Every structure is written in C-alpha cells, then in structure tokens.
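Peer 1: Just passing along the structure, written as structure tokens.
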There are 2 protein chains.
Amino acid sequence: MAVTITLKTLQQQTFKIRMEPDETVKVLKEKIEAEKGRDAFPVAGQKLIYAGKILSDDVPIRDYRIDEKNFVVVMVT
Amino acid sequence: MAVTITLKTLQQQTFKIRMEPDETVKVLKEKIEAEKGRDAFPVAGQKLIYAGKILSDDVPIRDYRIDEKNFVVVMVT
C-alpha cells in the first residue's frame, strides 16, 4: 500500500508526498519538484537526508524504512 | 579504514573483496568482475543480495552496514 513521506526544507517548511514502496528516491524527487517547483527544487539539485544518509536515486523508497512520523530533509545544491 | 566483503556465488563459491567504505556498490561489482571474470560476472549482469535487499549501484557500501562475517550473494542475470 502507498507510503506517506513528510519532508522538511531548509526554510522549515513541511509537506507530504504519497508514493508506492517500490518507487525510487528519484520518483520522490520528481514528486517534490511537482509540489515545490523547478525554480527552487529541480530534481538534479535535490539532496534528501534521512537516518544519517544521503538518499540514492535508484533505491526503492521502502529500502530506507522511512517512518511517516519523522522528517526527510530536502536541501538543494 | 577499508572494509572486507565476503561474497557467495550460486555455485557456493566464496571469495573476498576489500574496498573503501565510501566506494559504491558499482565499484564492488567492478571488483567482482576483476576477480571472477567478465565471462560469468559482467558488471551489468550482477545482482547483489544482502539483508533482504538488492544492492543499488550508486549507494556507498557503508550505507548497507555489511558485516565481514556474513555473505553478500552475487547472482548474474
């Protein structure tokens, strides 16, 4: 069943993205870009931080075991 | 400091690869191909299985927290 990810930006703004467990980190970034815009959140610039790691694009989201009740921090470089 | 990975093939053969913790799964596969040959272990065909996951190429090996005292299974498709 779909998983909910709660994201936090450097400006302390929060928002949620729903995805399937087999969809990758790359798909999460694409969803973020749709929600937050290409101007400030282009896919290629996004760095996602969770559990002391920088999340890798081709990993299925399930493999990071992300709890809906924590935050994934989204930074842009 | 370098990490040692112990691998097992489908033919029940074992072997070790030494790498740095920041080197990726892709680098592990390249090392496997050097040790085991392009004929049977081409990088593009290798699937690495550990902790109920298929290891993703661009992830630093450290992020999977692989114990030298367990096996990473290498299959080729």
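Note that Cβ sites are derived from N, Cα and C of the backbone, with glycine treated the same way.
I grabbed these lines from Swiss-Prot:
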type: MUTAGEN; residues: A:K8 to A; note: No effect on interaction with EEF1A1
type: MUTAGEN; residues: A:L10 to E; note: Impairs UBL-UBA domain interaction and enhances ubiquitin-binding; when associated with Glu-47
type: MUTAGEN; residues: A:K47 to E; note: Impairs UBL-UBA domain interaction and enhances ubiquitin-binding; when associated with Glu-77
type: MUTAGEN; residues: A:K47 to E; note: Impairs UBL-UBA domain interaction and enhances ubiquitin-binding; when associated with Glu-10
type: MUTAGEN; residues: A:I54 to A; note: Impairs interaction with PSMD4
type: MUTAGEN; residues: A:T77 to S; note: No effect on interaction with PSMD4
type: MUTAGEN; residues: A:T77 to E; note: Impairs UBL-UBA domain interaction and enhances ubiquitin-binding; when associated with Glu-47
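Please go over these features one by one and say how buried each is and what sits next to it.
Peer 2: Within the same chain, residues at least six positions away from A:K8 (mutagenesis position) with a Cβ under 8 Å of its Cβ are A:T14, A:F71, A:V72, A:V73, A:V74.
A:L10 (mutagenesis position) falls within neither a helix nor a strand when secondary structure is assigned with DSSP, and so counts as coil. Counting only residues at least six positions away in the same chain, the Cβ atoms of A:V73, A:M75, A:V76 sit under 8 Å from the Cβ of A:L10 (mutagenesis position).
Cβ contacts within 10 Å of A:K47 (mutagenesis position), excluding its own Cβ and spanning all protein chains shown: 12.
DSSP assigns A:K47 (mutagenesis position) to a strand in the three-state reduction.
DSSP classifies A:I54 (mutagenesis position) as strand under the three-state reduction.
The number of other Cβ atoms within 10 Å of the Cβ belonging to A:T77 (mutagenesis position), over all protein chains shown, comes to 6.
In three-state terms derived from DSSP, A:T77 (mutagenesis position) belongs to neither a helical nor a strand segment and is classed as coil.
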